[PDB]
Amino acid sequence: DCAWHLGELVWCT
Amino acid sequence: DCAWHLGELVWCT
Amino acid sequence: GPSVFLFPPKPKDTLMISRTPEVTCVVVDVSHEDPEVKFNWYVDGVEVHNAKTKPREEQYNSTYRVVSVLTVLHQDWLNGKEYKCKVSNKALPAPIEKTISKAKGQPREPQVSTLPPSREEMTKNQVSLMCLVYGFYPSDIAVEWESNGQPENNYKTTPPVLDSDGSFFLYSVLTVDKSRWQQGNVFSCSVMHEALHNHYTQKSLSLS
Amino acid sequence: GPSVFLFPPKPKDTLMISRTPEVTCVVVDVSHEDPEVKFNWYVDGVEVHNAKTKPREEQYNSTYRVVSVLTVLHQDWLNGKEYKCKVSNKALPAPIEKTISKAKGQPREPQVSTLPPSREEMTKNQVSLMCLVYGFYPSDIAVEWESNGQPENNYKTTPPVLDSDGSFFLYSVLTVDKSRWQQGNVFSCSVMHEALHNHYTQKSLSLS
């Protein structure tokens, strides 16, 4: 469960 | 005794 | 229900007598069913009547935003007067009040340290000039750049950072074509802050 | 004598695991006569040795600036660890120490209210889209704009403003050509903050 910003990794849970 | 910024009045003493 | 946000004036506006500072009371999520908003404004608890009423504007999902702007006197703001926006609406159990004023505490004058392009910088086609502005209080400050009496807009400025003595610092970096620097043009960072004489100072950089 | 300023990392860098946050210890007004600067770095009082040493650079009037950058671990910063820069130089009676860490207090998640173009806005050739971001703590936050998976850079964001409950709010405004809006393109404001799930949320606006 990961968030992405413009193709770049933000954070994972 | 006044200060000016790019032709505009700032402050006077 | 509706939410209320009270924005302070821009530092540049409160510091330049030729500009018009204002506080802005923003109400969002006003329902379509109960859309009337009444604004009352107070300066140190004394009701004032000169605020502009703006027409409501559409948000999504059957709501409006409604905004009221109060022009403030530079000296009133700088003297620490409290501005209160009171917001009344049928969907609210009670009116919402917000108060804002300038930060309290002894004002302190900003100092500036300039930095000309690094050795590596001078190998590229653009160079960076920096002004480190420090030791100021309150954190409200305006920093801009210019050359030969014209504005230079290709700069970036950090937020103010709290230092260990309770004053603030930041840096601002202007990026210019190296040819303009090599020609010998003088570039200046202008600083406006309430603790400066006439709210104003300027430091300059040129090819030395 | 020399002055020391310790800059915190950029919020975006501390919040995105793919970026590298760093704290920056800046020393200005280092004399030509006593130019050596020794940096010691500590994390919660424990000395660390991984800082980069940058070559001194020339300032005006026979001085240097000298900078040291320490990469920080995202989780360390977010957990409230204290980073200390100790600066030693012959012209200083004693070493100067600066400490920085994330603001203390219960983190609170940002909320977003969007605002599509006003009625008057739609008569012009450019339109403004707004995201009001509120109720967040600490004030460290990153807000950017995009459409169709590409960045949209023609925006301006206010500084965070302290609200009456101790949380913060701001607004960000993106300005775009009206034709792009009329075509039906979706524009989004992305918000990064530590109290969000995976540090991230996005709200969207399009012609309705």
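Per Swiss-Prot, chain D residues shown: 120-327, in order.
Header says: X-ray crystallography, 1.9 Å.
Cβ coordinates are placed from backbone N, Cα and C, and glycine is handled just like the others.
Feature annotations, courtesy of Swiss-Prot:
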DOMAIN    D:121-220  domain 'Ig-like 2'
MUTAGEN   D:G120 to A  Reduces the affinity for FCGR1A about 40-fold. Abolishes binding to FCGR2A and FCGR3A. Impairs ADCC of virus-infected cells by monocytes. Decreases binding to complement component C1q. Decreases complement-dependent cytotoxicity
MUTAGEN   D:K205 to A  Does not affect binding to FCGR1A. Only slightly affects binding to FCGR2A and FCGR3A. Impairs binding to complement component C1q. Impairs complement-dependent cytotoxicity
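A distance of 15 Å separates the Cα atom of D:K205 (mutagenesis position) from that of D:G120 (mutagenesis position).
The secondary structure of D:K205 (mutagenesis position), as reduced to three states from DSSP, is extended strand. In the domain 'Ig-like 2' (D:121-220), the DSSP tally of helix, strand and coil residues is 10 helix, 48 strand, 42 coil.
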